[PDB]
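A.B. asks: The structure under discussion is supplied below as structure tokens; questions concerning it will follow.
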Amino acid sequence: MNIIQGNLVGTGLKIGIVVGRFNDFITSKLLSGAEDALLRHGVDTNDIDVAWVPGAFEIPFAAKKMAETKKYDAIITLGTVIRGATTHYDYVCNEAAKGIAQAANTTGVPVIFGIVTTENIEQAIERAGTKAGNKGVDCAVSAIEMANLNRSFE
Amino acid sequence: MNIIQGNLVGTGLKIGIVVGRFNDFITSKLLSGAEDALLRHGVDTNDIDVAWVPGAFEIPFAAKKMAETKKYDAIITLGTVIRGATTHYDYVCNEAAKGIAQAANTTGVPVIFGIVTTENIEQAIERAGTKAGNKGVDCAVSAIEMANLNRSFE
Amino acid sequence: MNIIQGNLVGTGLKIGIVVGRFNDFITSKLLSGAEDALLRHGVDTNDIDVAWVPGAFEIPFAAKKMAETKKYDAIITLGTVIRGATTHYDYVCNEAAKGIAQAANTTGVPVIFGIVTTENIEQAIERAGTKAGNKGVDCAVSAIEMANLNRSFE
Amino acid sequence: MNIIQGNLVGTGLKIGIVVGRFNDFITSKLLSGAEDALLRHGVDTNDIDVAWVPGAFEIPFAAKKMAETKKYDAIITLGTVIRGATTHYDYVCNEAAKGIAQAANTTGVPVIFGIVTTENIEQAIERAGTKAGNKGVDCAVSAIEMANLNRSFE
Amino acid sequence: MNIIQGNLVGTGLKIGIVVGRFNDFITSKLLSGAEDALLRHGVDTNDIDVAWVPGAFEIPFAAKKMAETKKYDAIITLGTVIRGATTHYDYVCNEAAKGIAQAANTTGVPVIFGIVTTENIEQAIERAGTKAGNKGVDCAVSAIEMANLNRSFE
Amino acid sequence: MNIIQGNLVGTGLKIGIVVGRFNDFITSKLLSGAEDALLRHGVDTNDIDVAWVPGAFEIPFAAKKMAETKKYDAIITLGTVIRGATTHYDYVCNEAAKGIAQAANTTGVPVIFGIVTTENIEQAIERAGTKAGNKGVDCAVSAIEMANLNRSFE
Amino acid sequence: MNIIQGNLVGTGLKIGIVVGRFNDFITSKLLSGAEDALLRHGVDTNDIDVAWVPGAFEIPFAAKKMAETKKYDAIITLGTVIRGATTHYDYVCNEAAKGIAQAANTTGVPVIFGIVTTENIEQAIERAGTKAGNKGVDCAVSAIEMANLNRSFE
Ligand SMILES: O=c1[nH]c(NC[C@H](O)[C@H](O)[C@H](O)CO)c([N+](=O)[O-])c(=O)[nH]1
Ligand SMILES: O=c1[nH]c(NC[C@H](O)[C@H](O)[C@H](O)CO)c([N+](=O)[O-])c(=O)[nH]1
Ligand SMILES: O=c1[nH]c(NC[C@H](O)[C@H](O)[C@H](O)CO)c([N+](=O)[O-])c(=O)[nH]1
Ligand SMILES: O=c1[nH]c(NC[C@H](O)[C@H](O)[C@H](O)CO)c([N+](=O)[O-])c(=O)[nH]1
Ligand SMILES: O=c1[nH]c(NC[C@H](O)[C@H](O)[C@H](O)CO)c([N+](=O)[O-])c(=O)[nH]1
Ligand SMILES: O=c1[nH]c(NC[C@H](O)[C@H](O)[C@H](O)CO)c([N+](=O)[O-])c(=O)[nH]1
Ligand SMILES: O=c1[nH]c(NC[C@H](O)[C@H](O)[C@H](O)CO)c([N+](=O)[O-])c(=O)[nH]1
């Protein structure tokens with residue numbers, strides 16, 4: 001059986017991140033986590049670009065555009081969608097995942113999915129550097145892995 | 001880390017809006033909000049075009065068509081879908097988001113999602129200039145931002 | 001602000017309708033409504049073509065095919081899906097909207113969505129010429145509007 | 001108003017069927033129903049081809065492949081997905097309808113949807129030759145109709 | 001009626017597997033099951049390649065890339081998504097099935113769906129070599145079948 | 001074992017129908033269904049005769065009389081009896097089936113039983129072109145079958 | 001540690017099956033499953049013999065007799081015992097397993113145990129090609145395995 005795997009050394013990678021302004025109480029902490037984890041895995045802070053957008057509906061648009069430049073080894077997406085009174089949540093979540101998925105697919109560039117989607121605020125706090133760790137961290141890790149594996153893919 | 005961001009000055013942008021006739025009790029107020037916010041950010045009223053359609057199922061059709069002219073820096077979509085007795089709601093909401101998403105994607109022109117989707121009338125009133133502000137306003141703001149950011153995208 | 005709008009005069013339009021045989025108790029009344037409203041807005045009965053299909057799963061297939069002839073200014077779709085015991089309903093509803101949406105999109109020809117989707121029979125009767133009016137009527141009206149607006153679109 | 005309709009005479013049609021092995025307790029009875037109805041409408045048993053697949057996830061793959069040969073006037077799809085403990089059901093149902101829909105659409109060849117999707121076994125028995133008739137039968141009928149109508153479509 | 005069927009002899013097939021790291025408590029056992037079943041059906045262990053990814057969101061990306069090499073007769077996908085507190089689960093499950101489906105479709109290479117999606121841990125244990133058998137096993141079997149059938153498809 | 005079966009081609013058959021005026025809200029839709037299904041199976045509209053009677057008590061009288069002319073290959077009976085306050089229903093239903101049965105028996109001409117007998121109006125709507133299909137349709141189908149089989153009977 | 005294992009290639013095996021007539025609603029489907037799985041693993045249909053018996057009490061008798069011919073590499077036993085009002089069930093189940101066990105033991109020929117024993121009919125349907133797969137299938141698989149392993153046993 002032949003195993004193909006990306007390892008975790010970030011040295012020399014170039015990474016784009018798209019971050020939503022909506023719920024930026026949470027999303028800035030996700031960006032912090034991601035920043036940190038990348039640098040401590042060896043990415044140069046000079047090699048990270050960060051595009052801010054209004055909210056998660058816009059993430060796929062900025063993601064595909066950044067991917068299609070060919071400047072980046074992997075793209076990180078970061079957002080938080082917390083349930084409200086109505087179903088609007090869902091349409092957003094749904095479109096967001098679907099487009100992120102499409103952006104990797106059309107582009108051949110790894111696009112990591114970091115949209116924390118929850119029922120309430122304490123839940124979002126759990127995944128932004130508390131009890132359940134930090135999704136921005138795990139995302140940064142998966143991005144390095146995917147950038148390394150995709151080199152086996154040309 | 002290099003931050004890429006669109007700022008909020010609307011001076012010299014050209015904006016298309018597609019507005020649904022269905023629930024126009026609400027949707028005209030969303031259009032008012034949007035109009036106002038654009039002008040006070042510096043868009044010229046002569047630079048705004050507005051296409052009315054029957055309802056939200058039609059918004060993606062008019063949106064892609066307006067986008068594909070290449071006349072506009074960003075497109076604003078405005079609609080209200082309030083839950084009734086049956087599931088029809090959902091099919092509409094769903095198709096509407098999906099097409100709006102597709103229209104930006106195929107065209108490279110920012111298309112903002114302004115469809116207020118709710119369980120009842122008082123909810124729709126909350127997001128049309130009452131308690132929860134005015135979705136048409138927030139939309140106008142996001143459109144300016146996206147038009148400015150996308151200039152970093154060529 | 002420049003308003004673009006289709007008006008309601010049907011004089012000289014050519015219209016295709018696709019109607020599902022399933023629940024034709026209801027769907028023939030929707031077709032009647034549509035027929036009437038078109039003629040009284042000035043469409044010539046000689047200018048209306050009607051394709052019958054087995055059920056709503058087939059509507060998108062006949063719709064795209066009729067659209068792609070280029071004979072018609074707008075297409076009307078008519079169907080009724082009433083909930084049963086299982087989830088089958090949903091898959092049908094879902095696929096049906098999605099394909100109808102796609103058919104307009106690929107073709108550039110307006111395709112109106114007239115599928116009444118309900119929980120029970122009395123509900124379907126409400127939207128087929130009773131309490132809630134007649135969906136076939138409203139559809140005919142939206143088709144005229146879209147045919148007129150799309151002339152602003154070339 | 002000009003009516004376009006496919007009639008029910010199967011004489012001289014060539015039909016492909018894709019049948020899922022999963023829940024073949026039910027799915028073989030659906031295939032029996034379909035076989036019978038086709039022959040008694042005049043299709044030659046020599047003109048029917050049947051591709052077996054592992055389950056409903058695979059139906060769209062075999063369907064598009066059979067359609068794209070251009071040998072068949074219409075394709076029949078047959079499957080049964082019965083709810084279990086988890087949500088897996090849904091993902092299967094969903095993907096299955098979507099692909100079947102896509103296969104007709106890309107190919108221009110009618111693909112009938114015959115996937116019985118239920119909450120329990122007695123429900124699946126109701127639609128496989130009991131109380132609610134036989135879905136394989138109704139499917140065979142719709143396939144003949146669509147093959148005949150699509151001749152109006154070239 | 002002419003039956004087309006893939007038989008179960010794996011002799012001489014070449015198989016790619018993509019396995020998610022997330023919930024690898026379960027997913028390594030699925031990989032074990034798959035390995036075993038392939039070898040005992042006659043696939044050479046030298047003819048199996050295995051790509052590890054961060055989680056199920058990434059499976060479609062690695063799957064399409066492996067498929068598009070043209071080295072493999074069929075691709076096996078393996079993952080486990082267990083429900084948590086929020087809706088995140090669903091977005092993952094959904095995107096994952098959809099992309100896997102797309103990967104077969106664009107590529108013409110069979111891609112088997114082996115993502116175990118559950119409400120709790122004991123459920124995932126049931127489908128990883130306990131009470132409900134081993135999904136990795138059933139997957140390996142379906143992959144051989146599809147590789148054999150698709151030879152009837154060229 | 002030698003199978004004797006009537007097939008479904010209506011070409012060249014001559015069919016008589018007896019329809020009850022009572023509950024003609026429903027019974028005209030049954031007649032529509034029957035008309036349609038016959039023509040699309042190849043019966044010539046010139047070859048169908050339709051006798052209207054006051055209600056189901058009279059159906060057997062008109063049925064035997066039409067049968068005894070020897071003009072028709074099969075007779076279709078259509079009626080609806082909905083439960084009221086008293087037992088009258090039953091006497092009607094009972095006499096009606098019994099006479100229809102007798103009419104085939106004395107005459108040697110197939111007489112199909114199409115009397116929808118129900119507890120309420122929504123039930124009758126279910127069997128007249130809604131949820132449970134259309135009894136007039138199924139009847140037309142059985143009539144063709146019986147006309148074909150009875151040719152094996154001389 | 002030295003692993004001894006039978007692989008799954010049925011090519012050239014000769015298999016006897018004993019099937020109970022009792023509950024043959026279920027037991028014929030088990031036989032179908034078994035037939036199929038054997039052929040698709042490469043057993044020649046000419047190399048399968050099938051002995052029908054009255055019920056499960058008789059299975060051990062026919063099994064030992066077939067085993068003792070020395071014609072077969074493995075024997076498959078198939079039966080269904082569904083609980084009734086009294087304890088009779090148990091005596092049958094018990095004797096049946098015990099004898100099947102004895103038959104392998106005295107003979108040195110693998111005898112697979114395929115008696116589905118349940119509390120009700122829906123349970124038996126679950127294990128005959130529905131929700132829980134098909135016991136006749138799993139049995140056929142185990143028989144091939146045991147026939148292959150026992151060659152390590154001389
Ligand atoms: O990132 C988010 N975007 C949200 N804004 C909606 C949307 O993403 C767009 O910014 C705008 O709707 C038009 O594109 C959200 N809510 O609405 O609640 C949310 O929770 N999270
Ligand atoms: O914009 C809306 N359109 C609606 N109309 C349906 C649809 O958008 C189309 O106008 C027409 O159905 C065919 O295209 C809605 N409802 O039906 O309730 C609604 O709530 N909101
Ligand atoms: O138009 C409808 N089609 C239906 N038939 C299913 C389907 O549309 C197809 O005709 C056939 O399934 C294969 O294409 C429906 N139900 O099944 O209930 C329904 O309610 N409405
Ligand atoms: O046809 C079905 N396929 C099923 N198998 C899943 C799937 O269709 C594939 O065969 C395999 O998962 C990978 O392609 C089902 N269940 O899982 O329950 C089901 O109910 N019905
Ligand atoms: O394979 C899984 N991936 C999961 N991780 C999410 C995702 O698949 C990605 O690895 C990452 O989110 C960005 O691509 C899951 N959860 O989050 O729970 C899970 O249950 N299973
Ligand atoms: O066909 C029907 N005939 C009915 N009329 C009774 C009868 O069939 C005769 O027309 C008349 O009674 C004398 O022959 C019914 N009811 O009375 O309710 C009925 O429900 N349906
Ligand atoms: O195979 C079965 N045999 C049964 N018949 C009993 C028995 O196996 C013999 O055929 C006969 O009793 C004398 O040998 C069963 N029941 O009695 O219910 C049963 O459930 N299943």
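The backbone N, Cα and C atoms fix where each Cβ goes, and this holds for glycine too.
Pulled the feature table from Swiss-Prot, pasting it below:
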type: ACT_SITE; residues: E:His88; note: active site, proton donor
type: BINDING; residues: E:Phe22, E:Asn23, E:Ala56, E:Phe57, E:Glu58, E:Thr80, E:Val81, E:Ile82, E:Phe113; note: 5-amino-6-(D-ribitylamino)uracil binding site
type: BINDING; residues: E:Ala85, E:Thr86, E:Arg127; note: (2S)-2-hydroxy-3-oxobutyl phosphate binding site
type: MUTAGEN; residues: E:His88 to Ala; note: 10% of wild-type activity. 17-fold decrease in the affinity for the pyrimidine substrate, but no effect on that for 1-deoxy-L-glycero-tetrulose 4-phosphate
type: MUTAGEN; residues: E:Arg127 to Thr; note: About 1% of wild-type activity
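Situate these features within the shown structure.
C.D. replies: The Cβ of E:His88 (mutagenesis position) has 22 other Cβ atoms within 10 Å, all protein chains considered. According to DSSP, E:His88 (mutagenesis position) is assigned to a helical segment.
Mapped onto three states, the DSSP output places E:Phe22 (5-amino-6-(D-ribitylamino)uracil binding site) in coil. For E:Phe22 (5-amino-6-(D-ribitylamino)uracil binding site), the same-chain residues lying six or more positions away in sequence with a CB closer than 8 A to its CB are E:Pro54, E:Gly55, E:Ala56, E:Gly79, E:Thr80, E:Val81.
Sequence-distant neighbours of E:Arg127 (mutagenesis position) (same chain, six or more apart, CB under 8 Å from its CB) are E:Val116, E:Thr118, E:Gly133, E:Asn134, E:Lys135, listed in sequence order. Under the three-state DSSP scheme, E:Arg127 (mutagenesis position) falls in the coil class.
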A.B. asks: Given the recorded positions E:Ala85, E:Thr86, E:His88, find the one whose Cα is closest in space to the Cα of E:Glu58 (5-amino-6-(D-ribitylamino)uracil binding site).
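C.D. replies: Checked the recorded positions E:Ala85, E:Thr86, E:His88; minimum Cα distance to E:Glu58 (5-amino-6-(D-ribitylamino)uracil binding site) goes to E:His88.
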A.B. asks: Using the structure shown, find which entry in E:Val81, E:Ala85 (the binding-site residues) has the sparsest Cβ neighbourhood within 10 Å.
C.D. replies: E:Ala85
A.B. asks: With CB distance below 8 Å as the criterion, list the recorded positions among E:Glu58, E:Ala85, E:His88, E:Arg127 that sit near chain A.
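C.D. replies: Cβ contacts with chain A under 8 Å: E:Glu58, E:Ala85, E:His88.
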A.B. asks: Enumerate in sequence order the binding-site residues E:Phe22, E:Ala56, E:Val81, E:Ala85, E:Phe113 whose Cβ-atom distance to ligand 5 is under 6 angstroms.
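C.D. replies: Only E:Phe22, E:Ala56, E:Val81 qualify.
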A.B. asks: Taking just the CA atoms, what is the gap between E:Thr86 ((2S)-2-hydroxy-3-oxobutyl phosphate binding site) and E:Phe113 (5-amino-6-(D-ribitylamino)uracil binding site) in Å?
C.D. replies: 24
A.B. asks: Which ones in the same chain are close to E:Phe113 (5-amino-6-(D-ribitylamino)uracil binding site), with CB under 8 Å and 6+ residues apart in sequence?
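C.D. replies: The answer is E:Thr77, E:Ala97, E:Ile100, E:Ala101, E:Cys139.
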A.B. asks: So which of these binding-site residues, E:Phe22, E:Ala56, E:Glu58, E:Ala85, E:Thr86, E:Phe113, get their C-beta under 8 angstroms from chain D?
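C.D. replies: Cβ contacts with chain D under 8 Å: E:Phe113.
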A.B. asks: Give the number of CB atoms, excluding that of E:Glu58 (5-amino-6-(D-ribitylamino)uracil binding site) itself, located within 10 Å of its CB.
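C.D. replies: A 10 Å sphere around the Cβ of E:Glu58 (5-amino-6-(D-ribitylamino)uracil binding site) contains 29 other Cβ atoms.
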A.B. asks: Could you tell me the maximum Cα-Cα distance in Å between the residues recorded as binding 5-amino-6-(D-ribitylamino)uracil, namely E:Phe22, E:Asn23, E:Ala56, E:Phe57, E:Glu58, E:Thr80, E:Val81, E:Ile82, E:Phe113, rounded to a whole number?
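C.D. replies: So the binding residues stretch over 17 Å, Cα to Cα.
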A.B. asks: What is the total of other Cβ atoms whose distance to the Cβ of E:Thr86 ((2S)-2-hydroxy-3-oxobutyl phosphate binding site) is within 10 Å?
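C.D. replies: If we count other Cβ atoms within 10 Å of E:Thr86 ((2S)-2-hydroxy-3-oxobutyl phosphate binding site), we arrive at 20.
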